[PDB]
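Working notes, beginning with the structure itself.
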Amino acid sequence: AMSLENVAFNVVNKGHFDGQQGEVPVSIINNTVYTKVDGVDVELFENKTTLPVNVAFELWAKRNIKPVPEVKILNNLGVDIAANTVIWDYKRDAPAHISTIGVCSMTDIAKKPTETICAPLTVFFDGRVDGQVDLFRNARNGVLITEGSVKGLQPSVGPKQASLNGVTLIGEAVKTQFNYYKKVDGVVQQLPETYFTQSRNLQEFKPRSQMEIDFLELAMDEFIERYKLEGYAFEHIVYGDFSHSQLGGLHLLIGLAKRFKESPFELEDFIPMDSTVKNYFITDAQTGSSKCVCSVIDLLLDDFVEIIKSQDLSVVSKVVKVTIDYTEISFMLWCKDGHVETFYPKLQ
Amino acid sequence: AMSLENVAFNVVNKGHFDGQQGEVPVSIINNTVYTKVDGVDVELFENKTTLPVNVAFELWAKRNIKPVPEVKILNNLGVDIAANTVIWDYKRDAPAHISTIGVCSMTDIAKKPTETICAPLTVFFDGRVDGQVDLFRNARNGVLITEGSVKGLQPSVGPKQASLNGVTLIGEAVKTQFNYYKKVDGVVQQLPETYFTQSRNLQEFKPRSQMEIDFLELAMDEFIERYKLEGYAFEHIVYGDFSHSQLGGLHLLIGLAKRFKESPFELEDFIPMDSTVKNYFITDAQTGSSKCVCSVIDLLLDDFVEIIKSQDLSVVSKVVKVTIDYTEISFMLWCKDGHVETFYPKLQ
Amino acid sequence: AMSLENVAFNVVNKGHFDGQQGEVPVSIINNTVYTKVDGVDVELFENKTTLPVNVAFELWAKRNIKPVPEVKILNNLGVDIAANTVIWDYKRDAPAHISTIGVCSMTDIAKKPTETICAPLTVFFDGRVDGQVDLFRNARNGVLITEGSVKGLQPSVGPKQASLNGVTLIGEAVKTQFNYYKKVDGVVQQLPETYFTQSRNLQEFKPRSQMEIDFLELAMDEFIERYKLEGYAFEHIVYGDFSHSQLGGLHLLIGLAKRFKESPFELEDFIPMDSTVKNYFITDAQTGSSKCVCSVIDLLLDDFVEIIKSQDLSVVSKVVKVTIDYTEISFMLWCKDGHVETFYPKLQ
Amino acid sequence: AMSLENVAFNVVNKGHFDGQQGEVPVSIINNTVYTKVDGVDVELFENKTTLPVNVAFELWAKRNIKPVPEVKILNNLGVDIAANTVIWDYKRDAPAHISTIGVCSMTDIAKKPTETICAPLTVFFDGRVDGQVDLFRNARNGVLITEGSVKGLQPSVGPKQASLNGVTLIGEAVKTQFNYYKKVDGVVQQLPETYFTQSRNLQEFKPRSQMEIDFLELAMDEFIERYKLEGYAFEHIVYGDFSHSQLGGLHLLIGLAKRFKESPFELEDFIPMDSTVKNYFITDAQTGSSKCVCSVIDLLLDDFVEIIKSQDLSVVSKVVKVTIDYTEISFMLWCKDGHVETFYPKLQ
Amino acid sequence: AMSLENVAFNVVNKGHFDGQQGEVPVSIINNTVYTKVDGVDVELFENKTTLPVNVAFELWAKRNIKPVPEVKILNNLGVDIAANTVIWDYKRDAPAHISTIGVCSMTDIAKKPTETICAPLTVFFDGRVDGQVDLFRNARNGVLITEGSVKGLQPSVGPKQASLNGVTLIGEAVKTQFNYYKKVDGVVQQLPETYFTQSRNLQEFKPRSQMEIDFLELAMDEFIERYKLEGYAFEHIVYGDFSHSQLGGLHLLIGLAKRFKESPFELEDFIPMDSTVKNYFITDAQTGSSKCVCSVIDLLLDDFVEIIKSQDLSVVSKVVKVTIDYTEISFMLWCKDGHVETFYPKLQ
Ligand SMILES: COCC(=O)Nc1ccccc1
Ligand SMILES: COCC(=O)Nc1ccccc1
């Protein structure tokens with residue numbers, strides 16, 4: 001017995017839709033959902049989606065409040081829809097997927113993932129919910145996350161971090177590292193050997209290794225000496241060249257974080273969404289060095305060192321494909337006389 | 001257990017809110033309420049009010065679908081709120097009154113008219129509903145309509161016509177003439193001797209008397225002779241003078257209707273609302289004669305003849321107050337040498 | 001001392017902005033201007049313009065309520081702005097010109113037409129207003145309309161009809177035929193010999209000549225015989241061919257009107273604006289004959305007969321330029337063996 | 001002589017409505033109020049209210065710019081309307097009260113608080129304004145704030161802090177501690193003995209006592225030892241248990257502030273308004289411990305210690321009512337074997 | 001071949017409009033521009049302008065991404081339009097100028113600055129673009145910026161800082177100091193000797209001189225002693241008097257920055273735009289001292305000391321005009337007994 005006023009009552013009394021009975025008075029003005037609290041209207045939700053306000057409100061209220069995979073992982077694994085939940089995209093303030101299965105009467109394409117309409121879609125299944133591993137086994141397409149082993153099914157250990165209510169974190173009081181499974185046309189697919197992005201913020205960047213601790217602490221010349229990175233263009237790629245009108249390199253988040261402590265810079269996120277490789281219009285505030293499209297990836301510095309040191313340096317131009325977050329990321333490797341000139345997450 | 005989807009279900013299945021159980025999927029985009037009917041969205045309501053869309057939708061759904069007094073009568077009698085109903089103002093596409101009593105959780109000031117907040121307001125009571133005549137008895141301020149005699153109370157016979165779903169009509173299969181009662185600070189009032197406006201349309205004008213039948217049939221010179229209206233400026237007041245750049249007179253609807261059969265004209269209703277006297281920006285298309293503010297009243301021609309023939313014609317300028325629709329309408333009477341020059345419902 | 005509430009007061013009490021002092025309470029929700037009349041909000045104006053609501057409200061209130069040239073004439077004569085008035089475009093529900101001169105603080109480019117900013121613009125001047133004929137004299141570029149003779153200047157007799165509050169009419173109680181004058185870079189121009197469109201409606205079409213009276217009364221074969229129009233393709237051009245999937249001809253409004261009395265049809269006005277030649281997506285309901293772009297002009301049938309009979313019929317395809325409403329309208333004349341096949345106002 | 005352009009002129013030239021004469025050009029597009037400053041439009045106000053844009057703009061301009069009681073105190077004391085001022089709710093970006101008395105023509109229910117419509121409403125009176133203490137004496141219902149003593153009337157010393165233009169502060173150059181008075185049905189009401197919340201921010205939290213200074217400085221085990229709080233569940237209630245998937249306790253703002261310095265956490269304020277007890281959807285960023293509804297109160301730690309130490313610890317479950325900010329706040333006290341298990345501001 | 005989808009493609013792939021060929025799917029809902037990225041809609045632009053969404057989107061995409069003069073300098077120099085570029089006003093999130101020259105089909109008044117419509121407008125020319133110095137020479141009105149000398153034309157050395165993508169900076173990898181030229185009615189105008197504002201933020205304030213370094217480091221009494229500023233009211237003007245209900249002085253940004261480190265304060269920017277003198281509604285959080293209109297200028301403290309020390313101190317009240325950012329800023333100088341009482345950027 002779903003209603004706007006019942007969804008609103010749940011938001012007001014439980015913090016989210018908890019299936020409790022009751023109604024509060026609601027008013028909808030434009031794209032904002034308000035409720036009457038002691039004579040005056042209080043804003044409950046601002047529609048930042050392309051869906052009708054009341055519809056978005058319901059999906060936001062019915063959002064999954066358990067640690068879930070980050071939208072980039074779900075996209076990289078080809079997920080189209082979720083089974084009886086709403087994965088909320090906090091980077092976009094909108095549902096991660098267009099339609100729902102057993103969530104909202106307006107967005108539902110089916111009540112159960114077993115309906116023939118879900119067969120061609122990659123449905124996301126959560127093994128922590130009862131009967132969802134069995135629904136994955138019966139699905140034609142899908143992705144499954146589990147906390148433990150599923151007999152017979154070969155696991156793929158996912159990232160240490162997961163998104164809990166928009167807060168990406170490595171769980172201590174909750175499990176955030178999941179086993180991942182994928183199915184394409186009824187056939188379980190072997191998920192590749194992958195690297196994971198660290199999902200760190202530029203503002204609250206924290207090193208997750210001795211190499212990362214030495215990068216932020218030591219000077220450029222002593223770090224490149226200690227970790228024997230001579231001839232790998234770390235000065236351009238990781239550190240960034242701010243001497244010309246076009247900002248050179250700066251494609252690793254740890255390098256952006258090191259610079260950020262010395263001087264600020266504008267990072268214009270012109271495509272705001274969760275992505276393995278993020279593109280930014282960077283403008284350095286100190287020098288005035290800028291780049292319209294600066295591809296930035298957040299790999300662990302040890303993983304990025306391993307990737308670049310595992311390359312053949314004898315070709316002038318070469319595309320280097322690296323599996324990161326289950327997706328193949330093409331990099332552009334430019335060499336000269338057996339040394340790296342540039343290495344960057346390939347644009348276009 | 002009121003909800004947006006339950007109100008919508010009632011509209012879809014019963015034509016209005018009939019208190020039936022059930023929900024249909026709803027989407028609200030801007031000021032329009034839509035429902036999903038077989039995969040596609042169908043518009044159910046367009047908010048033309050100053051209230052939130054969903055709130056106005058509920059009040060529109062909960063509108064009184066029985067013949068009710070016209071909003072002008074209700075306003076003229078000082079009605080502030082209705083008892084457990086919504087009088088819908090079809091001339092304004094909005095509720096006739098700001099707040100409700102036992103209708104909508106958002107607009108309700110009380111659930112029952114007996115709550116102390118309704119004591120100072122003039123609450124409209126419908127005697128056709130059970131216990132409302134007794135609620136009028138207990139109420140300090142209010143207006144009561146009844147179909148029949150009310151023991152003790154002295155009636156005021158209201159107009160022959162009432163508004164049934166926006167259609168103003170003189171009932172044949174329903175009762176539309178009501179007995180009116182009014183109470184101010186606990187005292188039953190003696191409602192004044194009043195004339196009633198006929199609430200006719202310019203397009204579908206129909207004569208309600210032999211004088212009105214003779215006005216539309218005979219020529220100006222013959223009618224003024226037959227009804228001995230010489231010296232009463234009927235040529236200017238009722239018939240209208242279209243010989244100069246400012247349209248002369250034309251203040252009675254029957255005169256506008258006689259004109260309309262021959263020549264069409266633009267009537268710009270710049271204050272769209274139900275009023276005893278209506279103001280129009282008229283532009284005659286045949287001649288180009290025009291008036292920015294042309295006050296138009298729809299009295300029965302016999303009643304207008306009686307009003308004008310009961311005036312002293314010895315003063316150049318005089319305000320003539322006439323009780324019409326329980327309100328005092330001031331008219332401006334201009335004379336010269338014992339004859340009328342003009343007589344019109346006083347503007348501003 | 002211009003204000004939103006003062007403009008609103010003028011609309012409520014005078015029908016338009018009449019420079020009277022006073023304020024009424026106003027509320028603006030979206031694109032609608034409302035006022036509080038006895039506790040409830042009444043809609044005063046709906047913004048159908050690309051200007052801010054309150055700005056368009058003021059310009060609409062300050063609209064010229066005297067018979068003015070039709071927007072098509074003003075456009076055809078290169079008018080950019082009006083002198084201390086607002087020509088309201090009722091076909092577009094928006095001001096005919098972007099900026100104003102001494103009307104609204106938001107849209108004003110100058111307070112007086114003598115300011116250097118108005119020198120390059122073609123300013124419209126109304127000779128009926130005091131000093132405007134002298135303002136035309138001092139103005140470098142402009143169009144002047146007068147009711148009578150202007151000493152020195154040679155007149156151009158304009159159309160019989162003018163627009164009074166959106167009602168296009170040939171005045172009887174007002175002057176609608178104006179003398180036209182034009183100045184380009186300080187030089188008074190000799191306005192060309194022109195035909196005028198009649199500005200008639202399809203619904204209320206009235207014949208303005210014996211030929212037009214005979215067109216609507218007689219049958220196709222009798223009319224073409226009486227007026228010796230054999231070989232001029234009047235059957236296709238004026239009468240219209242409804243025998244194939246593409247509606248043949250039908251470019252003269254009198255022919256559309258003759259049809260309209262017998263069979264109705266859809267005229268989709270896909271470019272809603274005042275134009276000498278109007279384009280329509282016509283769908284005949286009786287036959288199903290249709291044309292995506294059907295150019296329709298409303299010339300007097302005697303004038304259209306004169307135009308077509310004054311053409312050389314020896315070329316297969318030829319562009320025929322005809323001055324109508326002071327603008328050059330290109331027509332497409334198609335002949336075969338010394339007779340007209342088609343003649344139509346050239347599209348795109 | 002109130003107008004949109006006059007309100008706008010005052011905002012532009014005085015920072016707020018200061019009753020100065022003059023008009024600036026205004027444009028209203030959607031919910032934003034703009035003014036023309038040197039050819040371009042500058043945004044003056046963004047309507048975040050449920051009122052019409054121009055109406056909200058006027059109330060925002062006419063906001064009380066003197067230190068006023070915080071909206072929570074005004075709500076807790078039953079205030080419905082203010083006398084000839086607008087208390088602006090900065091937590092909601094909207095007027096604290098629906099209607100006004102002598103402020104805006106659109107929202108006014110009366111010009112003076114002595115009108116019979118204000119009799120049943122609790123009107124807020126400011127003793128610092130001339131004649132307002134006399135208006136409180138004559139009012140039927142109301143709340144009065146004064147800077148000094150009012151002869152005969154028994155005072156209630158309010159909080160040290162007040163809101164000056166949205167900045168909650170304890171005045172140094174202004175008086176912020178007021179004497180409070182209340183009237184219900186003509187009878188002055190004795191305001192209860194109350195505790196006051198400190199109105200501190202989580203970001204800029206500053207200790208206001210030696211106990212608070214010792215809480216933020218000392219470790220959990222030495223603070224609980226120094227202040228003899230053994231057996232009072234301060235570890236769970238104040239400090240917070242972040243070891244399980246549901247965040248334990250954490251109901252005092254000082255405890256949230258202590259945690260905040262070690263690691264961040266998301267506090268989702270799902271009901272954004274000024275309240276004595278605030279509810280939050282807290283997600284700990286370090287551990288991943290979370291609570292959908294975490295009631296948080298900001299009492300001085302000495303006051304919270306006094307409240308919990310004044311309780312009978314012999315019952316398993318008990319409701320403990322504590323007067324805070326003139327309102328009765330129910331707490332839930334859970335004990336076992338003569339010791340506290342939990343104590344929290346009771347939800348539902 | 002300009003289009004909405006082509007502009008969107010450029011934003012998505014290049015970070016801004018780079019004239020590249022291609023289209024992405026776009027959806028416009030209200031004032032937001034979205035694109036479909038892998039099945040879901042991602043927001044690309046939020047219209048904060050008074051222009052149509054798609055129009056503003058194009059101008060934002062076509063914004064000048066090279067260091068440009070700050071909007072205040074451009075306004076102070078009378079700039080009306082830019083030549084074949086869009087100066088984006090980041091303080092207003094809107095184009096700095098209403099119309100364009102060769103940028104957008106909707107906003108263009110001309111394709112080239114040589115069209116007669118641009119003659120009366122002060123067109124901004126960028127000497128770094130080919131042929132723009134020649135277009136300035138041929139223009140009637142305009143402002144020209146150049147990186148080097150233009151033969152014959154006498155330069156005006158502009159500010160050290162320029163705005164690169166909204167980041168105001170003193171270039172290191174780019175040139176930000178430009179030579180300035182102005183033309184009024186075909187005649188080059190001598191730009192006056194001027195001071196420049198420093199364009200610093202209150203949050204990230206950095207001293208640009210030994211005097212500024214000593215102001216922020218030394219106490220009020222030792223700074224005024226070291227720089228011999230006794231009798232110049234620096235305690236009131238620069239330092240600010242927070243002892244009374246009206247905040248005294250505080251008109252220099254360095255003084256606001258010194259205070260900001262000790263305690264916070266609300267600066268309500270009620271006219272959000274780039275201005276030489278900025279007006280703020282300041283509320284001191286510590287004391288509760290406030291000022292509705294507090295004019296704040298950001299001069300180098302050495303320049304402000306030079307201005308105040310170059311004044312005659314023998315008059316009670318005097319207007320002191322100082323050329324800053326090419327505009328004349330009137331200050332109000334109040335003296336008594338040969339000493340300054342106050343000196344502030346004159347309001348009204
Ligand atoms: C004290 O007010 C009088 C009244 O309401 N009398 C009445 C009302 C309803 C029916 C009969 C009598
Ligand atoms: C230099 O322009 C000629 C002109 O305007 N002549 C005129 C204008 C108005 C009335 C009589 C003569």
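Count begins at 1; order follows the chain as displayed.
So this one's X-ray crystallography, 2.5 Å, going by the header.
A Cβ is built for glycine as well, from the same backbone N, Cα and C atoms used for every other residue.
What Swiss-Prot says about this one:
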type: ACT_SITE; residues: D:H251; note: active site, proton acceptor
type: BINDING; residues: D:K291, D:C292, D:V293, D:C294, D:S295, D:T342, D:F343, D:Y344, D:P345, D:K346; note: uracil binding site
type: DOMAIN; residues: D:3-63; note: domain 'Nsp15 N-terminal oligomerization'
type: DOMAIN; residues: D:64-189; note: domain 'AV-Nsp11N/CoV-Nsp15M'
type: MUTAGEN; residues: D:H236 to A (Swiss-Prot position 6686); note: Complete loss of NSP15 endonuclease activity
type: MUTAGEN; residues: D:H251 to A (Swiss-Prot position 6701); note: Complete loss of NSP15 endonuclease activity
type: VARIANT; residues: D:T114 to I (Swiss-Prot position 6564); note: In strain: Omicron/BA.2, Omicron/BA.2.12.1, Omicron/BA.2.75, Omicron/BA.4, Omicron/BA.5, Omicron/BQ.1.1, Omicron/XBB.1.5, Omicron/EG.5.1
type: VARIANT; residues: D:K261 to R (Swiss-Prot position 6711); note: In strain: Kappa/B.1.617.1
Residues from the recorded positions D:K261, D:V293, D:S295, D:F343 that lie close to chain A, Cβ under 8 Å, in sequence order: D:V293
Candidate nearest D:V293 (uracil binding site) in space, where candidates are the recorded positions D:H236, D:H251, D:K261 and distance is Cα-Cα: D:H251
Length of the line joining the Cα atoms of D:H236 (mutagenesis position) and D:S295 (uracil binding site), in Å: 14
Spatial separation of D:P345 (uracil binding site) from D:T114 (variant position) - C-alpha basis, Å: 39
Where D:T114 (variant position) sits in the secondary structure, as DSSP reduces it to three classes: coil
Other CB atoms within 10 A, centred on D:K261 (variant position): 9
Densest Cβ neighbourhood among D:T114, D:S295 (recorded positions), 10 Å radius: D:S295
DSSP-derived class (H/G/I helix, E/B strand, else coil) of D:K261 (variant position): helix
Distance [Cα-Cα, Å, rounded] between D:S295 (uracil binding site) and D:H251 (mutagenesis position): 6
Secondary-structure category, per DSSP, in which D:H251 (mutagenesis position) falls: coil
Residue from D:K261, D:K291, D:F343 whose C-alpha is spatially nearest that of D:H251 (mutagenesis position), among the recorded positions: D:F343
Tally of residues which DSSP labels helix, strand or coil - the domain 'Nsp15 N-terminal oligomerization' (D:3-63): 20 helix, 18 strand, 23 coil
List of residues, in chain order, with Cβ under 8 A from that of D:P345 (uracil binding site) and at least 6 apart: D:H251, D:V277, D:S295, D:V296, D:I297, D:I329, D:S330, D:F331
Nonlocal neighbours by CB distance (under 8 Å) for D:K291 (uracil binding site), same chain, sequence gap 6 or more: D:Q246, D:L247, D:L250, D:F281, D:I282
Listed in sequence order, residues with CB under 8 A of D:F343 (uracil binding site) and six or more positions away: D:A233, D:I237, D:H251, D:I308, D:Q311, D:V320, D:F331, D:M332, D:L333, D:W334
DSSP residue counts for the domain 'AV-Nsp11N/CoV-Nsp15M' (D:64-189), split into helix, strand and coil: 13 helix, 41 strand, 72 coil
Sparsest-packed of the listed mutagenesis positions (D:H236, D:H251) - C-beta count within 10 angstroms: D:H236
Pairwise Cα distance maximum in Å, uracil-binding residues per record: D:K291, D:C292, D:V293, D:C294, D:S295, D:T342, D:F343, D:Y344, D:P345, D:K346: 18
